[PDB]
Amino acid sequence: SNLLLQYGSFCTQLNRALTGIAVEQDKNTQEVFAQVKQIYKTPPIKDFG
Amino acid sequence: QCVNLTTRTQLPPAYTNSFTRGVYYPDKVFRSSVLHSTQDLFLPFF
Ligand SMILES: *[C@@H]1O[C@H](CO)[C@@H](O)[C@H](O)[C@H]1NC(C)=O
């Protein structure tokens, strides 16, 4: 660890890239599924012709 | 020759908290407007 202390920039950029990917996954899910702002409920009656 | 003190009023040793004290310059190189990471023998905070 004391030897690796001089590669802090390399580790910081690695963790930054991975954190960006991780946030991007949640963003992708939000764009795909969270388009509708209201949670509509199915009607009790299913008279859909 | 020395004299051994005989009057004694002893209590348990008190303890206090070191509020971010005991930091020293790790080297003799001038550094300005930089943020530097170093491992050494330091007095841990608090
Ligand atoms: C005080 O210092 C002297 C020096 O030798 C020592 O002999 C003596 O034992 C010391 N006092 C006590 C109570 O130990």
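By Swiss-Prot numbering, chain A shows 750-798, in order.
Using N, Cα and C of the backbone, Cβ positions are placed for all residues, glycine too.
What Swiss-Prot says about this one:
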VARIANT   A:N764 to K  In strain: Omicron/BA.1, Omicron/BA.2, Omicron/BA.2.12.1, Omicron/BA.2.75, Omicron/BA.4, Omicron/BA.5, Omicron/BQ.1.1, Omicron/XBB.1.5, Omicron/EG.5.1
VARIANT   A:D796 to H  In strain: B.1.1.318
VARIANT   A:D796 to Y  In strain: 19B/501Y, Omicron/BA.1, Omicron/BA.2, Omicron/BA.2.12.1, Omicron/BA.2.75, Omicron/BA.4, Omicron/BA.5, Omicron/BQ.1.1, Omicron/XBB.1.5, Omicron/EG.5.1
Could you give the Cα-Cα distance between A:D796 (variant position) and A:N764 (variant position), in whole Å?
54
The most crowded of the variant positions A:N764, A:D796, judged by neighbouring Cβ atoms within 10 Å of its own Cβ, is A:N764
